[PDB]
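So the structure is just underneath, and the comments pick up after that.
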Amino acid sequence: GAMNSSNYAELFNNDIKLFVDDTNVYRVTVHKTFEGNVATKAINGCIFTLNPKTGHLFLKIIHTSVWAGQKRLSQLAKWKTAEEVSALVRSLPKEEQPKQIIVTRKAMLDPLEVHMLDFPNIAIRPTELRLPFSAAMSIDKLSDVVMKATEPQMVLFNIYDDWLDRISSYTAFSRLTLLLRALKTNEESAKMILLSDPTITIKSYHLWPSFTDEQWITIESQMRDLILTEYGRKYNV
Amino acid sequence: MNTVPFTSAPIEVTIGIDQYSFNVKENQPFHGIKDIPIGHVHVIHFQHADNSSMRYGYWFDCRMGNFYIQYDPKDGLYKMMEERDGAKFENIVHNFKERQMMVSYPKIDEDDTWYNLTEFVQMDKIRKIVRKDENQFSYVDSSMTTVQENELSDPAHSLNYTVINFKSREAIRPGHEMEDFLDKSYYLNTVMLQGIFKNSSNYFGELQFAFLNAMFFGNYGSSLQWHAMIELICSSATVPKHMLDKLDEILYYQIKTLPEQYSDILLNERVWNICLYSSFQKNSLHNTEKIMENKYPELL
């Protein structure tokens, strides 16, 4: 059934599963036309598909061409996401196909379910959790490769960099969501925090800085502090 | 005009015949129902005074034999049975009328209700859904499950309705996933109408049979099937115009005939708002829409 705080640790057992986040699939800018009406301009998007156990990210870039000559785009986005997720599953060897796919938004249950009819033994699941994967386009290197693409493309990353070499999946995922949560609530400050010190750099094959163990602790504390500050500001508490 | 005699009425029961019904008292002298119109299917149904649970009954067609009712004390229910001896049967019927112990199928001549509920129901199709081919009539009751319910246990007692499933390979053509799931015309028109049902009248008959089983026995799987069939049409953008006009009459008389107090379990809120207000066919059920608004505005 639905994923919530109760069944949180299922994510890190040895059953393969993916998250699918579709919040950046269809991205527009809103502007005024010469006659003064409002019009949309789409930009490149991405399907954010993530194995929370291993960090492997399947970033499926969605090129604006896809939308050309189409109606009910926000509705089509959900169906293209499922088409693309389905194709990814089918590209993967049997022993790598997920046993469950968890959608971060309930609108994706019916499109995915339909597209996965050929995989009756893969369970499509909602979640109650409030995950911050929408903030993935606040990670500089992911936004860079989305925005530069000239055609549909799939780009693989590991969203944990090399953390698993020293910490567990649970811890890695908590760190990822804490960093994404911070990015979502106040990007400028979250990015300040990660990058203030110019002597801690990002490996070319990495997304985040090469913090030492001790420095991650300062960072996670600073991210925490940021998030609680912004909460008090939002609600006058 | 046909007759259905009863050997006896040992136990207190409410008898139904189509949309009519009577209370009959323990060992009251009751010997059957007369003046039943030949030319339509019928259903004689029962509810014991002692067990308000379990409504049960027999679907039948008088052109297919001479049928009567006899109470079985081992099994504890009124059973339908067929008399093969013509003379012996006219003999029993003639004598019971003479003694005037029979109620009259009470049809008002203006009333087309029963015809309107059963227009497309044919006895041969009922006997494929309720398979028991040593008998010319068909037994149904409240607790009987459908085949689709058995998938998600005894198949002898199954309602073998036609299985409809919107999230299935049958319904969805590969490569047309989105198109076929928002617009089910493919599923209705090629797979179901041309493929399985062959014509709209069989489709409508099963639809109508399903509704009556839900109404007369609270058969939950039969309600489910009726709503599925309705949903399939309303969610199809391209429907033959004659089907749309017939469905409006069909539904109208079904809503008209439903007990007022049962509207909460018998009517699926989601399907009806979709049919009446969201679907492709929102503007095509004017009679059904008007009766629903004036009789059950709350459900919407």
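One-based numbering along the chain as shown.
How was it done? The header gives X-ray crystallography, 1.9 Å.
Here the Cβ of each residue, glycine as well, is placed from N, Cα and C on the backbone.
One mutagenesis experiment catalogued in Swiss-Prot, A:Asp21 to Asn (Swiss-Prot position 1853), is accompanied by this note: Reduced growth at 30 degrees Celsius. Strongly reduced growth at 16 degrees Celsius. Per Swiss-Prot, mutagenesis A:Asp22 to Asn (Swiss-Prot position 1854) is noted as: Reduced growth at 30 degrees Celsius. Strongly reduced growth at 16 degrees Celsius. In Swiss-Prot, a mutagenesis experiment is listed as A:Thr23 to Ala (Swiss-Prot position 1855), annotated with the note Reduced growth at 30 degrees Celsius. Strongly reduced growth at 16 degrees Celsius. Here Swiss-Prot describes A:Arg105 to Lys (Swiss-Prot position 1937) as a published mutagenesis experiment; the accompanying note says: Severely impaired growth. Reduced growth at 30 degrees Celsius. Strongly reduced growth at 16 degrees Celsius.
Sequence features, as recorded in Swiss-Prot, placed on the structure.
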residue : record               : Cβ contacts under 8 Å, 6 or more apart
A:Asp21 : mutagenesis position : A:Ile47, A:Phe48, A:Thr49, A:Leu50, A:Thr104, A:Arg105, A:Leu131, A:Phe133, A:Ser134, A:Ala136
A:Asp22 : mutagenesis position : A:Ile47, A:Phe48, A:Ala77, A:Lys78, A:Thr81, A:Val103, A:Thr104, A:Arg105, A:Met108
A:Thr23 : mutagenesis position : A:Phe48, A:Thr104, A:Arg105, A:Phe133, A:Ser134
Secondary structure at A:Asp22 (mutagenesis position), reduced by DSSP to three states: coil
A:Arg105 (mutagenesis position), number of other Cβ atoms within 10 Å: 16
DSSP three-state assignment (helix, strand or coil) for A:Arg105 (mutagenesis position): coil
